[PDB]
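Read through the structure below, which is laid out as structure tokens, and then see the notes.
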Amino acid sequence: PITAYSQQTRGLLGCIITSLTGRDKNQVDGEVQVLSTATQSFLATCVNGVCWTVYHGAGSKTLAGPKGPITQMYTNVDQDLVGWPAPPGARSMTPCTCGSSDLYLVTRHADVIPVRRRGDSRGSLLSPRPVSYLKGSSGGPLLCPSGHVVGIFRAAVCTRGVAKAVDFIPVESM
Amino acid sequence: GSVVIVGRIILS
Ligand SMILES: [Zn+2]
């Protein structure tokens, strides 16, 4: 019942240029943004006018925006969460407000995979996945059945390259 | 060095 597709907006050259000029003049759209740096790439999720992502990918960097570089409005190293004021065009999603344990993890590759809520910040995968299928999907949203944000994907628990559960930042903090 | 949007994902 929840479905997603991706749309690319830049390649390497544009990406490197934009990092130095801190000025992304492309159209913004969508609920989840595919973010990149020099070293690594990952996701951001817009909730209540704020692009949220993970510190272990974004660090304390600005987000290249239309008017110029955007400072982080929120920065927590421990809980591995950072937020920028969302640029104009982003479609801001909304928190859960229902408590369903039936979750959906949206990946980097616009794949929606079933997740069982187990703890306050934990959920198990119903079908184990290769770790490479999940890599780069940090900051991707965990959705409730009606497609509201339960949390943001942070880390996975693995055994020999196959992930059997996910840890996420719960939405309440945001 | 700024983080850059290199794509988006649209949900429904
Ligand atoms: Zn809900």
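Numbers in chain A track Swiss-Prot; the residues on display, in order, are 1028-1201.
So this one's X-ray crystallography, 2.8 Å, going by the header.
Cβ atoms here come from the backbone N, Cα and C positions, even for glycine.
Positions annotated as active site, charge relay system by Swiss-Prot: A:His1083 (among others). Under the three-state DSSP scheme, A:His1083 (active site, charge relay system) falls in the helix class.
Secondary structure at A:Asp1107 (mutagenesis position), as computed by DSSP, is coil. Other Cβ atoms within 10 Å of the Cβ of A:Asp1107 (mutagenesis position), summed over all protein chains shown, number 19. Look at Swiss-Prot and you will find A:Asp1107 (among others) tagged as active site, charge relay system.
In the structure as shown, the Cβ atom of A:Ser1165 (active site, charge relay system) sits within 10 Å of 26 other Cβ atoms. Among the features that Swiss-Prot reports, active site, charge relay system is placed at A:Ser1165 (among others), with the record citing sequence analysis.
Under the heading Zn(2+) 1 binding site, Swiss-Prot lists A:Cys1123, A:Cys1125, A:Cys1171, A:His1175, citing experimental evidence as support. Taking a C-beta cut-off of under 8 Å and a sequence gap of six or more, A:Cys1171 (mutagenesis position) has these contacts in its own chain: A:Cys1123, A:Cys1125, A:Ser1127, A:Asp1129, A:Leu1130, A:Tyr1131, A:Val1177.
Annotation for A:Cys1042 (mutagenesis position): same-chain Cβ neighbours under 8 Å, separated by at least 6 residues, are A:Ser1063. One entry in Swiss-Prot concerns the mutagenesis experiment A:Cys1042 to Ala. Its note says: No effect on zinc-binding by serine protease NS3.
Secondary structure from DSSP puts A:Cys1073 (mutagenesis position) in a beta strand. If you draw a 10 Å sphere around the CB of A:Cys1073 (mutagenesis position), it holds 25 other CB atoms from the protein chains shown. The note that Swiss-Prot attaches to the published mutagenesis A:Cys1073 to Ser is: No effect on zinc-binding by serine protease NS3.
A:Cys1078 (mutagenesis position): 30 other CB atoms within 10 A of its CB, across all protein chains. Among the mutagenesis entries in Swiss-Prot is A:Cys1078 to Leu, noted as: No effect on zinc-binding by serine protease NS3.
Here Swiss-Prot describes A:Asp1107 to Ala as a published mutagenesis experiment; the accompanying note says: Complete loss of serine protease NS3 activity.
Among the mutagenesis entries in Swiss-Prot is A:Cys1125 to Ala, noted as: Reduced protease NS2 and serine protease NS3 activities. In this structure, A:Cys1125 (mutagenesis position) belongs to neither helix nor strand by DSSP; it is coil.
The annotation that Swiss-Prot gives for the mutagenesis experiment A:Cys1171 to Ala reads: Reduced protease NS2 and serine protease NS3 activities. A coil conformation is recorded for A:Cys1171 (mutagenesis position) in the three-state DSSP classification, outside any helix or strand.
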Of the recorded positions A:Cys1073, A:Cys1078, A:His1083, A:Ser1165, A:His1175, which one has its Cα closest to the Cα of A:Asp1107 (mutagenesis position)? A:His1083
Determine, using Cα-Cα distances only, which of these recorded positions is closest to A:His1175 (Zn(2+) 1 binding site): A:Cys1073, A:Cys1078, A:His1083, A:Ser1165. A:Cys1073
Which recorded positions among A:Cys1042, A:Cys1073, A:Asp1107, A:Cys1123, A:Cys1125, A:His1175 have a Cβ sitting under 8 Å from any chain B Cβ? A:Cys1042
Identify which of the following recorded positions, namely A:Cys1125, A:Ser1165, A:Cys1171, place a Cβ less than 6 Å away from any atom of ligand 1, and list them by sequence position. A:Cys1125, A:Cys1171
Residues near A:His1083 (active site, charge relay system) by Cβ (under 8 Å) yet at least 6 apart in sequence within the same chain, in sequence order, are A:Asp1107, A:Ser1165
